[PDB]
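Report on the following structure.
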Amino acid sequence: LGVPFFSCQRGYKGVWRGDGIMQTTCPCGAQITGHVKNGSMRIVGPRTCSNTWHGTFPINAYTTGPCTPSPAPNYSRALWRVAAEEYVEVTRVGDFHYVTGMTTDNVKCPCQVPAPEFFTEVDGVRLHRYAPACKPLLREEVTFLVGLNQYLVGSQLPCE
Amino acid sequence: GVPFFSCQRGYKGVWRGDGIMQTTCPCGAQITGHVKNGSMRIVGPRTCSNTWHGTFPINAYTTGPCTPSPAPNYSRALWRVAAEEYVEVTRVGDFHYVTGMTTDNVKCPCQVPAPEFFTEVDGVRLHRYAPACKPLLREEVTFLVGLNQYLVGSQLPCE
Ligand SMILES: [Zn+2]
Ligand SMILES: [Zn+2]
């Protein structure tokens, strides 16, 4: 049962790539419409959805339309999907990035981070339509694989 | 919006996640997929090739909690390696080769991902959002893996 405000997903507010009409459903039940033109989204929604009031658009498995978010480069943390059902948590310090969490020990991730629009989530905001459930993040005494080498959790990504 | 001929080529195979998928084919048809045990039951009008072929066209109008889990035994795939750039990968046995790219000097990861990370596999789109694919350049262009450069047609180095 969707409930106003308490059920609401934290939506995206920012630059969009592509123009047209976006459509989504907030977990509260609200249908949110985004009118996108020149990188900017105008939000239409009901009074009962936190997204309507914040001017945000909750991206999820029920999002449709031609546009995609282009997230701001000043993010702190991101969820990066590195295998079919596995995630690494990326922490951005300056221009450097660190794997600070993972869903399973010895998860293999690419040696460099992609552009932020390839992240599943940035600072708690979902960016992708399909995304597997994130398992609880392991942040202690775990390692990740890059090729043949093992790196300790908190390590910088090999290529930087 | 012409029946059969406007139609997008759709996916048929294993899905992960069970539940109800919905999409709109470019012909205008609404197609529903009921996913149970990784298998999809199609419901659609007889005016769409996807109904007639048992397939499900994944695009910007797809909704539902499931995703394709394609067999690792494709021949060619489209791989989105930058915001608006793609590489074409050709598989031969356990080896992969970059056989096309949308711009010269594209950088790509050294390893191909699992197939569900491809935007297209053998002409079947797998991803909901996907930027338009510019013409694929298949000759006299280079791709980069880290600091190393390779001519089109070359194997990906982490193999
Ligand atoms: Zn809501
Ligand atoms: Zn059709």
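Don't overthink the numbers, they just go from 1 along the chain as shown.
Per deposition record, X-ray crystallography, 1.9 Å.
Cβ coordinates come from backbone N, Cα and C, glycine included.
Residues or ranges marked as Zn(2+) 2 binding site by Swiss-Prot: A:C8, A:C26, A:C28, A:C49. Annotation of the published mutagenesis A:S155 to A (Swiss-Prot position 2158) in Swiss-Prot: No effect on replication; the original residue is retained in the structure shown.
Each of the binding-site residues A:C8, A:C26, A:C49 was scored by how many other Cβ atoms lie within 10 Å of its Cβ, and the smallest score goes to A:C8. Rounded to a whole number, the C-alpha distance linking A:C8 (Zn(2+) 2 binding site) with A:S155 (mutagenesis position) is 35 angstrom.
Of A:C26, A:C28, A:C49, all annotated as binding-site residues, the residue with the shortest Cα distance to A:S155 (mutagenesis position) is A:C26. Cβ neighbour density within 10 Å is lowest for A:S155 among the recorded positions A:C28, A:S155.
Taking the mean position of the Cβ atoms of A:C8, A:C26, A:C28, A:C49 as the Zn(2+) 2 site, the remaining same-chain residues with a Cβ inside 8 Å of that point are A:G2, A:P4, A:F5, A:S7, A:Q9, A:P27, A:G29, A:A30, A:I32, A:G45, A:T48, A:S50, A:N51, A:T52, A:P58.
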